[PDB]
Amino acid sequence: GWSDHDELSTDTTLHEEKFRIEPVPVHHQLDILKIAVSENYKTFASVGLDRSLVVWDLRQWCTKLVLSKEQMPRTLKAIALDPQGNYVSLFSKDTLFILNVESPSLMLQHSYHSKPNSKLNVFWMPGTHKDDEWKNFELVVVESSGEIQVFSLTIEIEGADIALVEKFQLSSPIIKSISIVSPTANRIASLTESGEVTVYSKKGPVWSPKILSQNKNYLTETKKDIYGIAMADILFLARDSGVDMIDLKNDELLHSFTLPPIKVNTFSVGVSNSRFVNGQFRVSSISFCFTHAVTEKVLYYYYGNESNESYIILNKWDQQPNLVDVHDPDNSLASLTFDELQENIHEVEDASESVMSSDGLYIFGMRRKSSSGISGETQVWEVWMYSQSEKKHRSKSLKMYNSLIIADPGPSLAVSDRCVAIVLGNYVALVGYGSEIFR
């Protein structure tokens, strides 16, 4: 543990009781550098400054794989999990390693060209899997250089095989790449220093590129970020006076949200209560998180009247009308236009590390208020939450007696629609509201 003991006030309402913080029971010997979670939110990984790795089953509260610094390659350029949280891919400067985390073992090791000092982003995408017998994946490796490699990875009970199947080269360096595993296609989207976003999409056996268009009213703005909601087949392109929300299936600008200038690479999106009804991807709310390029403050913009009330149609399979007479679970609800969305803004003080839940409905944060020597030291932290839909803030004071934490909090990542992980030096805290993750 991170202290001799922690002290909190006893809860006086059921609402307070549901607001929870707990330490993850495992930790690293040096500060945590990087954290990640699988797409299905089952599996969490943390990587220390010393390359140590811990992979953790969130719902079962147990360790799946722990590797110390001396059990790891001496270089580690990237980590990634498959979308189901059963495999991890680790990349050193010259080697990739594929581990089974469900039944721990090394399935495969493969040597690979990297152009160091090349920065890597790695993504798993489903290929032609099915079922419990064998699985196929595409493993995509993106280099800041503009190089994109795609590997076909087959996994079996026994072991695995891999092959470099495609290689692409972009005309500019890559600021940011993302994967979109959509219902229509596997897609890789890259924002380059040119300001272009190039999307490579797979149809059948063949990848093809397209260059996306931002809102033509705003062509001189610097492009700052891209972010995808893969199941809606939507890409968000952030620039300096807003964000363009683009349908990648039918190639179509759906809306431009108005925002202040956004700091490069700091933008994310969550949407709530996602359901698909008669060709419509519907959500109850949309939330954006970004760092304001002027004030360097972290901001949360929340749009919507919330669930019990209305919904927003984010995208449609077919951008045509359709009088299908089928079951519509949202009958008693109002469909809203983009222009009649209500916008609520929450700005966070620099002192806090904050992060929103995966559906954008809750913001959580932590700040160290104070510390004092015992002759070790005692620290007072504030743990807080904000419910974006009820407009309700809650905070708990957390006193740590003989704390072993000397770092400022961060980095941080959503772990479910009601729970977040916040790094505290070499520990991680889970903070949530009414979350089944506890405990």
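Going by Swiss-Prot, the residues shown for chain A are 567-941, 991-1054, listed in order.
Determined via X-ray crystallography, 2.0 Å.
Any Cβ shown, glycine's included, is placed from N, Cα and C.
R617 (mutagenesis position) falls outside any helix or strand according to DSSP and counts as coil. Taking a C-beta cut-off of under 8 angstroms and a sequence separation of 6 or more, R617 (mutagenesis position) has the following same-chain neighbours: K635, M638, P639, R640, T641, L642. Among the mutagenesis results in Swiss-Prot, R617 to E has the note: In Scp1-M1; strongly reduced interaction with sre1. The residue drawn here is the original one.
Looking at Swiss-Prot, you'll find the mutagenesis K659 to E noted as follows: In Scp1-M3; strongly reduced interaction with sre1; when associated with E-685. Counted within 10 Å of its Cβ, the other Cβ atoms near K659 (mutagenesis position) come to 15, all protein chains included.
The annotation that Swiss-Prot gives for the mutagenesis experiment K685 to E reads: In Scp1-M3; strongly reduced interaction with sre1; when associated with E-659. A C-beta separation below 8 Å, combined with a sequence spacing of at least six in one chain, links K685 (mutagenesis position) to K643, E709, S710.
When secondary structure is read from DSSP and collapsed to three states, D1023 (mutagenesis position) falls in the coil class. Where Swiss-Prot documents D1023 to K as a mutagenesis experiment, the accompanying text is: In Scp1-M5; reduced interaction with sre1.
Shown in sequence order, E919, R934 are the residues of the chain, 6+ apart in sequence, with a C-beta less than 8 angstroms from the C-beta of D1023 (mutagenesis position).
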